[PDB]
Amino acid sequence: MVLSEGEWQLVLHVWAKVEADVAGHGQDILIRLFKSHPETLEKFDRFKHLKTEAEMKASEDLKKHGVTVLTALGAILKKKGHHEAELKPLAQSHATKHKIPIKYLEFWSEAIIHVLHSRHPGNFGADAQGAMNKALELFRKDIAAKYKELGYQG
Ligand code: HEM
């Protein structure tokens, strides 16, 4: 699958807004993920102890990870499809070290879409959400292909 330039423009336009507050968006997205699919939290030995949303919001450690995650995702999105080099190490660490099922990657995509829709309604209408979903599906498809090559189900 390939996104059109018009689709990439919609994706990068809303991403530019996300970049005005990377730490805040990182926090919102991770918390959304954990609240919607609590089982994902078990994969983070570093955050498994957090019991409430209040504790998550206060964790400087969780905020730091959110920044790291969004910065990596941003670098990938800006490649507009030419992300093979950036994807390799990420696929390897998540398949071999962290052991993240492809199913959890879908939950992740859901969380990002929910937060963008909540914080940027004006720049995240139907067309823009469709473009973002397509970009995230592209990423998931490529990561899934790499998982297989690396010897991990998904
Ligand atoms: C767009 C998808 C995602 C991106 C871009 C992303 C990115 C990253 C990055 C950059 C790191 C640090 C470097 C590394 O270890 O490779 C990381 C670590 C990690 N990721 Fe992801 N990640 C994604 C999805 C997920 C999901 C869905 C889970 C599980 C629900 C997950 C679990 C982990 C874990 C357990 C670590 C280690 C955290 C620590 O202990 O410091 N990641 N991820």
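Residue numbering: from 1, along the chain as shown.
Per the header: X-ray crystallography, 1.8 Å.
Heads up, the Cβ atoms here are built off N, Cα and C, so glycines get one too.
Same-chain residues at least 6 positions away in sequence with a Cβ under 8 Å from that of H65 (nitrite binding site) are, in sequence order, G26, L30, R46, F47. In the three-state DSSP reading, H65 (nitrite binding site) counts as helix. For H65, the entry in Swiss-Prot reads nitrite binding site, with the evidence type similarity to another entry.
The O2 binding site annotation in Swiss-Prot covers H65.
Long-range Cβ contacts of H94 (heme b binding site) within its own chain (separation 6+, distance under 8 Å): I100, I143. DSSP assigns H94 (heme b binding site) to a helical segment in the three-state reduction. Annotation comment: Swiss-Prot describes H94 as heme b binding site.
Proximity of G122 (variant position) to non-local residues of its own chain (separation of 6 or more, Cβ distance below 8 Å) is seen for none. Under natural variants, Swiss-Prot gives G122 to A with this note: In metmyoglobin.
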